[PDB]
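Notes for the one structure printed next.
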Number of protein chains: 2
Amino acid sequence: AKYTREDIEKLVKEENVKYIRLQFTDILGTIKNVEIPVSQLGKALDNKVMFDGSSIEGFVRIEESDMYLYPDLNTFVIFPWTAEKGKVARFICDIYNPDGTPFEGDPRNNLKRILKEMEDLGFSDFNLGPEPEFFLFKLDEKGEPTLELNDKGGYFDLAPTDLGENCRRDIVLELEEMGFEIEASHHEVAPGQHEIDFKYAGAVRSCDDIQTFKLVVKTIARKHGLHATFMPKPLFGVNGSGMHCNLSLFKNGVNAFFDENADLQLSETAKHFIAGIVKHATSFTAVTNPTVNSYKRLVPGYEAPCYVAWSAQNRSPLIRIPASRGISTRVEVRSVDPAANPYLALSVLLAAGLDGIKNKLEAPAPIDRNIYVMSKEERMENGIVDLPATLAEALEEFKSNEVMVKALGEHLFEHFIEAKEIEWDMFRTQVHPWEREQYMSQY
Amino acid sequence: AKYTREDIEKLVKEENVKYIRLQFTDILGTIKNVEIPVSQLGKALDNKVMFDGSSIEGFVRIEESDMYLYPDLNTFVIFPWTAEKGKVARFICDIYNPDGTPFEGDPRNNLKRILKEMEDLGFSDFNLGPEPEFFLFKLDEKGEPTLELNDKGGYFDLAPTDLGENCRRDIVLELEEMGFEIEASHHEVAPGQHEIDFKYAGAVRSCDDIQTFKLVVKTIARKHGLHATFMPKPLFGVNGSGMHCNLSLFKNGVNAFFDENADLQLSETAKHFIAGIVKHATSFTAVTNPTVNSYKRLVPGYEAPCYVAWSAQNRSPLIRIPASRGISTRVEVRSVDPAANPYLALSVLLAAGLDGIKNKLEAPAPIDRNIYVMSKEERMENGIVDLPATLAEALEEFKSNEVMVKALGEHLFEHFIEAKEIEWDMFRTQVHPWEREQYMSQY
Ligand SMILES: NC(=O)CC[C@H](N)C(=O)O
Ligand SMILES: [Mg+2]
Ligand SMILES: [Mg+2]
Ligand SMILES: [Mg+2]
Ligand SMILES: [Mg+2]
Ligand SMILES: [Mg+2]
Ligand SMILES: [Mg+2]
């Protein structure tokens, strides 16, 4: 209980809060909201504010259906940069059906659903440590994004410098003032690319922070004349952006992946997890990489995984194990990209993990200096399968899987599939310039 | 009441008001005004101010006509901007004849007429909850509007951010801190499109607030290098704008549409009232949808209605019943667009409602699924009539309906048709570029 009804009412008043953002999330991970005047804080709470909950199905809407917003008290945040006529605060909300029950088509209420599965298996927490990467492109005259990069930095370089446009700085600083907890940040591999890493938190809080963070970013960036994009593959020839997800299970407030007396100090619990992840990656990919362009980042030549394997020391492991042990033992899934919706991502991932533990699945041998050089044939002769090559591919595999379809639930699943199938069809029917360069003179 | 003579005179002096706007509306909903120096406040308040009330006719104006301006103390507000050589305030007004009686051709006086009509039927209040949607475009260098939108947001998604322009916010903030009572706001389907929704009120107050809204909007957006418009379909191939009106009747301070032990918890009255809107839609469309361009929004595929029908959950029903009951039990007409003169629309709607209540009309089958596919023929065999395709058609239907004509008033009616027929006549003789593109080389 971070705040209570009164603590918030007291707080709204102590400060000059005048505008309330009741923010949620549609199925495509897009960050939505309905805004009220502070004069509606009461109705807001009391969970009495209604809206067209079909905003959640995204562009595949069809009819208008009324739904309730239920604000999550302990997610109460006051935005800093505000203060014009008054300040602005917010609430992340859970969408309820008009009859009282939570709306099953809501991404957030789904994570919770599967977190009940985790607790019934006997676990207390499922932690996440996101490593979200993003590009900074320059704005032009007419305030339009351009293909020009904010800087020419390389890997863990000393990016932009402490003389203005240091977006990373203000971002990290602003986030820390908003109550976040950052672990560290750094410039990434390509020029004009960045990464800020959050401290670990419980699935929900971590997912909620990832949403805010993206928002916070986009804003500060515009403030500096820049464009932030979390597009996975903005530029052919340059690195893409992914969002590795460090994962851990807890039991009685004790880390469960750690076993000092076992191979790699990794519990049997830990290894079943890895096991399930390997079993389901080619199937949960259409979710952790939800866009067409997500697949342009998933190619040889960069640090992105193109095959299902794990390792503690390799070029592009879809699963990795950081060095830290004990209270910090965790599995890192390095295929997830920032285009992915966190609640859904952690839904399918948490689910594929539990499917390993439930069924004492057996993990394969850790890969190490092989995958990349051995032809897809040699790789294939082993547990080494290629991830889907296109969104259409990822979608077939997804549907085939029963434990992944369950991870969403009939509503979240029907529509996701619908929207993505359109997205692909639009792309497939499209005639790109590249083809005209190739065939228009040659034929 | 709310304000009394001396209360106002105290307010003006203390707040340092120096410029009064005597505000009113013409047939085309356009917002007129005669403006006096604070020093003339007395003359004003004694109902002694005169002006050319033929301004009410709009461009159909032929001869001049001296009329009086009667301020309404309860509509007194002080505009928040202003404060140069002093502050500004307005008074919404009723137009009188030089012989002391209210001028009929005045739309505000017209609704007050049909309202009294309602009371004879023994009703207490007529409530409106409007949801006015608008587009924000950019102003060019010359300060001239362009076809460039203010953002790329969609339905309900949190956009734009709290750093910069954020018109919607600054509008609601101004409205709220200016006496208004807003419920919520949000981004709309099309990029650059926005909607603010106010708490319900009685017809007159609700119509006055709609006229003040538009203004405050138009104003705020201009202040941010933007152009607001309530033009129904500014752009082909994107969503148009509309102003669904949420209607409810009270009897002795109690909602008369509600009824627990009923079906859908809708009272017999409700069912009848609905019945009325059903049989007058095609004949009141010309009023709720007054511009030529209004009918370019009335095309299938964009959430806007096209047939006379009512549902509780459908793609784009002319009428729909939102979830809430009890006090919130209401009928929503989704035909109405912003271009419409709120006073005329509300009066033509109240009138059609009461008519169906008066003559105990039998409401038709609520539409299940599909009015889109179910072709003309079939749609007919189900008593589903199409709205008028063009302003012309709309007029021929309005002119045929005895009760609708009576809702307007001999004067209002005569001049409204006069305007619309010339408006249509122009648009019909115009040779648009589209014709040239399709025909000039073809023939
Ligand atoms: N109800 C909505 O928000 C859709 C509005 C849409 N622009 C219309 O014409 O009705
Ligand atoms: Mg559906
Ligand atoms: Mg990194
Ligand atoms: Mg990593
Ligand atoms: Mg005349
Ligand atoms: Mg709307
Ligand atoms: Mg509506």
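In chain A, numbers come from Swiss-Prot; the residues present are 2-444, in order.
Header lists the method as X-ray crystallography, 2.9 Å.
Note that Cβ sites are derived from N, Cα and C of the backbone, with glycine treated the same way.
Note: A:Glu333 (Mg(2+) 1 binding site) has non-local neighbours A:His245, A:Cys246, A:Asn247, A:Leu248, A:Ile320, A:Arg321, A:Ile322, A:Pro323, i.e. same-chain residues 6+ apart with C-beta under 8 A of its own C-beta. Look at Swiss-Prot and you will find A:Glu132, A:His245, A:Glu333 tagged as Mg(2+) 1 binding site, backed by experimental evidence.
Look at Swiss-Prot and you will find A:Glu134, A:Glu189, A:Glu196 tagged as Mg(2+) 2 binding site, backed by experimental evidence. The Cβ neighbour count for A:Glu189 (Mg(2+) 2 binding site), using a 10 Å radius over every protein chain in view, is 23. Reduced to three states, the DSSP call for A:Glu189 (Mg(2+) 2 binding site) is coil.
Non-local contacts of A:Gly241 (L-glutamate binding site) by the CB criterion (under 8 A, 6+ apart in sequence, same chain) comprise A:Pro233, A:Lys234, A:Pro235, A:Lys297, A:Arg298, A:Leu299, A:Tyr303, A:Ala305, A:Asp338. Marked as L-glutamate binding site by Swiss-Prot: A:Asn240, A:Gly241, A:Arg298, A:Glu304, A:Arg316, A:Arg335.
The domain 'GS beta-grasp' annotation in Swiss-Prot covers A:16-101.
Reduced to three states, the DSSP call for A:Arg62 (mutagenesis position) is coil. Annotation of the mutagenesis experiment A:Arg62 to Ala in Swiss-Prot: Highly resistant to inhibition by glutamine and AMP. Regulation by TnrA and GlnR is abolished. Only small differences (less than 2-fold) in its steady-state kinetic constants compared with the wild-type. Similar sensitivity to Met-Sox that compared to the wild-ytpe.
For the recorded site, A:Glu304 (mutagenesis position), the DSSP three-state label reads coil. Around the Cβ of A:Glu304 (mutagenesis position), the same chain contributes A:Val190, A:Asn240, A:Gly243, A:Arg316, A:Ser317, A:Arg335, each under 8 angstroms and 6 or more positions distant in sequence. According to Swiss-Prot, the mutagenesis experiment A:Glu304 to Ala carries the following note: Highly resistant to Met-Sox inhibition. 8- and 2-fold increase of the affinity for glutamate and ATP, respectively. Strong decrease of the affinity for ammonium.
For the naturally occurring variant A:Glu10 to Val, Swiss-Prot gives the following note: In strain: PCI 219. In three-state terms derived from DSSP, A:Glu10 (variant position) belongs to a helical segment. Within 10 Å of the C-beta of A:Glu10 (variant position) we count 14 further C-beta atoms, all protein chains included.
According to Swiss-Prot, the natural variant A:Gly43 to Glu carries the annotation: In strain: PCI 219. Long-range Cβ proximity for A:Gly43 (variant position), meaning a same-chain Cβ under 8 A and a gap of 6 or more residues, is found for none. Under the three-state DSSP scheme, A:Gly43 (variant position) falls in the helix class.
In sequence order, A:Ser125 make up the list of same-chain residues 6 or more apart from A:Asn253 (variant position) whose Cβ falls under 8 Å from its Cβ. Under the three-state DSSP scheme, A:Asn253 (variant position) falls in the coil class. Among the sequence features in Swiss-Prot, the natural variant A:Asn253 to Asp is noted as follows: In strain: PCI 219.
When the Cα of A:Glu196 (Mg(2+) 2 binding site) is compared against those of the recorded positions A:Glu10, A:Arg62, A:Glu132, the shortest separation belongs to A:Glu132.
Within 10 Å of the C-beta of A:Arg335 (L-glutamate binding site) we count 20 further C-beta atoms, all protein chains included. A:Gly241 (L-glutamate binding site) falls within neither a helix nor a strand when secondary structure is assigned with DSSP, and so counts as coil. Ligand 3 lies within reach of none of the recorded positions A:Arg62, A:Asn240, A:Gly241, A:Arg298, A:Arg316, A:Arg335, judged by a C-beta closer than 6 angstroms to any of its atoms. Separation of the C-alpha atoms of A:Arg62 (mutagenesis position) and A:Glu132 (Mg(2+) 1 binding site): 32 Å, rounded to the nearest whole number. Those recorded positions from A:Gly43, A:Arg62, A:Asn240, A:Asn253, A:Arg316, A:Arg335 lying by chain B, with Cβ under 8 Å from one of its Cβ atoms, are A:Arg62.
Candidate recorded positions: A:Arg62, A:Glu132, A:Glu134, A:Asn253, A:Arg298, A:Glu304. Those with a Cβ under 6 Å from ligand 4, in sequence order, are A:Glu132.
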